[PDB]
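Colleague: Questions regarding the structure given below will be posed in turn.
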Amino acid sequence: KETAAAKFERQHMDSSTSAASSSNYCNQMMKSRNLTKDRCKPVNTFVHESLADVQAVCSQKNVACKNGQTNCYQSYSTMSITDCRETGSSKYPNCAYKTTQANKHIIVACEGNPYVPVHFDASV
Amino acid sequence: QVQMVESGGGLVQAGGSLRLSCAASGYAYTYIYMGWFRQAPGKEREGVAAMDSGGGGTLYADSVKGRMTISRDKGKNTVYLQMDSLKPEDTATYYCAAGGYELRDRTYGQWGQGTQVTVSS
């Protein structure tokens, strides 16, 4: 049974890259991170920062989550992310994603002792 | 580091009153939600009461409704618990938490060491 903190790392962390440099980064990564195994996950963001920089967002500014829940935290500094959106043509078992790379504040929901990120909420 | 400072606990007689106070020092912003939880001996931690930074989203556990009252200073990191008509059921270390959602234990990130509250029968 995967932990909620290990799942956030798998779904949303790529510290090994600085940014996405191909249009097929999302296609390769969404498959790589088992994000297309059983359906095509319709959106997913990946964060190109060290795991300590991201984890430390849980000690930064407390904001509301978009569902209005309140254990979310916004990065003080701007961070390098890649948004993946399924294309209009994408269909399981043949998924397909647009890649968009950008430098934005992230918002994550945090939980636990260790208090660590468990959902990627949004960016701005 | 952020420090949590808790005060007001100790011994009381059954049917008496206590007031608990907690401030979070060192946090550069405002914790939207603060709350109180208690853990009695040989038990799991349980939610007692929570309130948001604008005085609303107030929320009380079944067991203490009508006998306890949370307040907060407006837009500030302090949370207060007026406890009344107390019982040996209410004996426990009471804990203050900041930064989570309502009384979902998992969602809160900062915790105090606690005030022990003992109510004799």
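We're sticking with Swiss-Prot numbering for chain A, so the shown stretch reads 27-150, in order.
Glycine residues also receive a Cβ, built from the backbone N, Cα and C atoms like all the rest.
Reproduced below are the annotations present in Swiss-Prot:
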- A:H38: active site, proton acceptor (ACT_SITE)
- A:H145: active site, proton donor (ACT_SITE)
- A:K33, A:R36, A:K67, A:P68, A:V69, A:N70, A:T71, A:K92, A:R111: substrate binding site (BINDING)
- A:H38 to A: Loss of activity (MUTAGEN)
- A:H145 to A: Loss of activity (MUTAGEN)
Colleague: Return the count of C-beta atoms lying within 10 angstroms of the C-beta of A:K33 (substrate binding site), excluding that atom itself.
Modeller: 12
Colleague: Sequence gap of 6 or more, Cβ distance under 8 Å: name the residues on the same chain that satisfy this around A:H145 (mutagenesis position), in order along the sequence.
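Modeller: Expected: A:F34, A:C91, A:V134, A:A135.
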Colleague: Express in Å, rounded to the nearest integer, the largest CA to CA distance found among the substrate-binding residues A:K33, A:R36, A:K67, A:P68, A:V69, A:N70, A:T71, A:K92, A:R111 named in the record.
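Modeller: 22 Å is the greatest Cα spacing among the residues binding substrate.
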Colleague: What residue among the recorded positions A:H38, A:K67, A:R111 has the most other CB atoms lying within 10 A of its CB?
Modeller: A:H38
Colleague: If you run the three-state DSSP split on A:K67 (substrate binding site), which class comes out?
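Modeller: It is coil.
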Colleague: Tell me the coarse DSSP state (helix, strand, coil) of A:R111 (substrate binding site).
Modeller: strand
Colleague: Quick check for the class: what is the C-alpha distance, in angstrom and rounded, between A:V69 (substrate binding site) and A:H38 (mutagenesis position)?
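Modeller: Pair distance, Cα basis, whole Å: 11 Å.
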Colleague: Would you mind reading off the Cα separation of A:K67 (substrate binding site) from A:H38 (mutagenesis position), to the nearest angstrom?
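Modeller: So the alpha carbons of A:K67 (substrate binding site) and A:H38 (mutagenesis position) sit roughly 12 Å from each other.
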Colleague: Give me the CA-CA distance between A:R111 (substrate binding site) and A:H38 (mutagenesis position), in Å, as a whole number.
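Modeller: Here the two Cα atoms lie 14 Å apart.
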Colleague: Given A:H38 (mutagenesis position) and A:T71 (substrate binding site), what distance in Å do their CA atoms have, once rounded to a whole number?
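Modeller: The separation of the Cα atoms works out to 6 Å.
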Colleague: Have a look around A:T71 (substrate binding site) and count the other CB atoms within 10 A of its CB, chains all included.
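Modeller: A count of 19.
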